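Q: Encoded as structure tokens, here's the structure I'll be asking about.
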Amino acid sequence: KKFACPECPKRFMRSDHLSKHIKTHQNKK
Ligand SMILES: [Zn+2]
């Protein structure tokens, strides 16, 4: 529900710091 790294079952309260986190899930490529 809401926004949150769809890759890992975590929880966040924003889209900025939340996006930067998912940025490490797709290193390069
Ligand atoms: Zn994640």
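For chain A, we keep the numbers from Swiss-Prot: what you see runs 684-712, in order.
Structure determined by solution NMR.
Heads up, the Cβ atoms here are built off N, Cα and C, so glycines get one too.
Just lifted these from Swiss-Prot, have a look:
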{"type": "MUTAGEN", "residues": "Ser698 to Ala", "note": "Diminished glycosylation. Inhibits transcriptional activity; when associated with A-612; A-640; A-641 and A-702"}
{"type": "MUTAGEN", "residues": "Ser702 to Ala", "note": "Diminished glycosylation. Inhibits transcriptional activity; when associated with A-612; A-640; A-641 and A-698"}
{"type": "MUTAGEN", "residues": "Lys703 to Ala", "note": "Abolishes acetylation. Increases recruitment of p300 to the promoter and enhances gene transcription"}
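Can you tell me where each of these features sits in this structure?
A: Around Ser698 (mutagenesis position), the same-chain residues at least 6 positions away in sequence with a Cβ under 8 Å from its Cβ are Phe686.
Long-range Cβ proximity for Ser702 (mutagenesis position), meaning a same-chain Cβ under 8 A and a gap of 6 or more residues, is found for none.
A sphere of 10 angstroms centred on the C-beta of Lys703 (mutagenesis position) encloses 10 other C-beta atoms. DSSP classifies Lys703 (mutagenesis position) as helix under the three-state reduction.
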